[PDB]
Amino acid sequence: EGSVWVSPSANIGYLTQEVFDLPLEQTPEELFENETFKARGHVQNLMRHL
Amino acid sequence: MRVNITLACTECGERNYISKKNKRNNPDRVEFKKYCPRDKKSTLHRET
Amino acid sequence: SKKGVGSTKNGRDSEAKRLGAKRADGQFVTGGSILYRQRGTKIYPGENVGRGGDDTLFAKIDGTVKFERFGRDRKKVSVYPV
Amino acid sequence: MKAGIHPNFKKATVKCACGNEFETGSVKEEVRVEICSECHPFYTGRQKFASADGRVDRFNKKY
Amino acid sequence: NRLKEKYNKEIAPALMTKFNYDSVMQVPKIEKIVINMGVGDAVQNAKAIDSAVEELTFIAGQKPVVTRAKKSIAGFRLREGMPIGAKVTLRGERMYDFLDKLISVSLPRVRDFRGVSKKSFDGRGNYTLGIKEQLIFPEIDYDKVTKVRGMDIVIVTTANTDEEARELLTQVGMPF
Amino acid sequence: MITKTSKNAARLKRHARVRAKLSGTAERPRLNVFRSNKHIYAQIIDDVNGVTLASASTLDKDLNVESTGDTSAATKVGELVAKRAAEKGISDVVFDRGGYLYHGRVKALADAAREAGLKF
RNA sequence: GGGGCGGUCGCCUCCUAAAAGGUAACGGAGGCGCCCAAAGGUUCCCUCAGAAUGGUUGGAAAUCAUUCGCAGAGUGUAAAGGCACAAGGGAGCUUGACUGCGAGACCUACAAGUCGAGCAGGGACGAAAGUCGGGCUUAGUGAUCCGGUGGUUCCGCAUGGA
RNA sequence: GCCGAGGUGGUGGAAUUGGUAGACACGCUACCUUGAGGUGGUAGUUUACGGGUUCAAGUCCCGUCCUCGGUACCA
């Protein structure tokens, strides 16, 4: 009630308290956007294991 | 890795069988119906 | 002078397994007796001859043994009665 | 045909923006088209617009 | 429906008296149409198979097969399996419907279109269309297009020599 | 070009797969089935002698049917097979479905012979 | 081919090996101490590699059709033998990767090892015929003693138990 | 020739498969400060090679090249 103005072109990345926003039963392969080759490794799987 | 598997019965509880399986390709407790010579019939067995 | 070089690397060998004919042509042969120990099927089973799990050719019945041929270039064991 | 796998096929009344209609059988029941064959200018011999437009500059001496 | 009647009535007497066959059964017929897809990013893009399992079901409602690689290739980082490419085979009524889609409706939308090649016959009587933009016939919907992956169409006649398949496919309506 | 092999070439191959495991022995003759478009045919063959013992076809101007290619034609020719197999008393027989399924006219033949009294 | 060093010690395949089988050397080559719940069983299906052409990004070579290809491929794995009636490929259904055995054979000093029709009990697949006691055959393993676990109309130091 | 050891930036050199033209200390380059140098401050450059395994390779594996050393002909 009132006014909440926010930047229209800002990319707000949100973190929740509650863990209820997962596309459940999916693999993290299908979940994480891994485009070609090192996008699994150099982007993603290193980021997981590391 | 590959593990030695006993397959105990359910109608009799008797062991009666051994074969091998993976802990990775078969991580769950495996079950088959084999022949129980105490029960003298085909019976569902169970890894123990 | 004795200058040292060693390491043959080729000592070992497997034990000789006795493949080949165990019974002959025109031989009287009882049931269950091994007619031919082989690997693969160098010779096929014919009449009254079974191929085993280690593809040995054994006789199913009593009778004489014949090594005929399977036509083109191929052989065969068959046991006939009397 | 396997049931439950393939999408449907009805008699497509393919239109065109030049008004020419044609009949096929497709996924879409009706298809709107912007350029058909008889609408496309390459099929209609030497076209009006692009052949009248595609004249290279006649070395503009005029003045 | 309409291309069958066109084929029979107009083409079969005209082609029969153009090539002077010794029987009605020697007249060539388009037997099948094979749509190759050739998506080789299944290795590198694990989701990508659904692309053209999505698209080629919409291109022709016969679902294509998720086909597998039959031989391991080390330069492509690929073992036997890891499925590569989709494949439609086509015979029945939808296929004359599909050439009706190609000839009269689609081939205007090739954005650089000219005479598609005379020299695309194998020497036996069969033809392939090599497509570079996957949206040609209006179902493809730019909205639903991100990956531009084109298509190979294999139009397979029953022609014994080659130039009578040429004179078949010119008369059906393929321009050259 | 595109060329296809015949029904008969693949049929003889798919029959020759069948022939490795059953033959027309003594007191189990081989009951063979041929499946023309306009008729259907069935023989009862000794493979030791190379002789067919009994036979029945829908190409019989006696006891004819209208459709001759129907599954009912196959049922009638199967009971004729078993009837000629009853007149010359073999009483026990082995069914050669010849490179086909066990589905339609062949299954109609086989069910008719099992009903009429050939013990497959 | 003195002893030490190096190397080896058991099992499988080829050559040596001399057209049965066998056969040695610190002769020539290689492998093994596993894998597979399908890579087993059965039923039903069916055929490979390459080449020549037509084909975006696709390249010398992915996938596609298209002819020619009774064999280079494939066969979990060395190598031999073998295989397109598949033993090579698919899909369904499955657990015979069963229990008690086993006439008779091969092998062998022994200990062992291998093959086994068939019988009975219970099943799997199949309409049936039938096939199935693991994989395509041969490697993938070790005695006894001593302990553990499970089960048993066995014994149990007088008797009942322990 | 045989055996054993190491082959990274201009340098010396760490890195148990997980992000390095380089992460660490020097050089080097551009600027600043100073009259001009030095010090000091700010920013900046494919792992000997070729072919795999892997979602990922300096690393795991197969081969080639170089250098240190031991082990030889000869002086």
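Heads up, header says this was done by electron microscopy, 3.5 Å.
The backbone N, Cα and C atoms fix where each Cβ goes, and this holds for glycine too.
Taken from Swiss-Prot, the feature Zn(2+) binding site applies to D:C16, D:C18, D:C36, D:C39. Under the DSSP three-state reduction, D:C18 (Zn(2+) binding site) is assigned to coil, being neither helix nor strand.
In Swiss-Prot, a mutagenesis experiment is listed as D:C36 to A, annotated with the note The protein does not accumulate and cells grow very slowly. Around D:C36 (mutagenesis position), taking its Cβ as the centre, 23 other Cβ atoms fall within 10 Å, counting all chains.
In this structure, D:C39 (mutagenesis position) belongs to neither helix nor strand by DSSP; it is coil. Annotation for D:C39 (mutagenesis position): same-chain Cβ neighbours under 8 Å, separated by at least 6 residues, are D:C16, D:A17, D:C18, D:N20, D:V33. Experimental mutagenesis at this site is recorded by Swiss-Prot as D:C39 to A, annotated: The protein does not accumulate and cells grow very slowly.
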Beyond D:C16, D:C18, D:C36, D:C39, what residues of that chain have CB atoms within 8 A of the centre of the Zn(2+) site's CB atoms?
D:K15, D:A17, D:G19, D:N20, D:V33, D:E34, D:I35, D:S37, D:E38, D:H40
Would you find the one among the binding-site residues D:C16, D:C18 whose Cβ has the most company, meaning other Cβ atoms within 10 Å?
D:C16
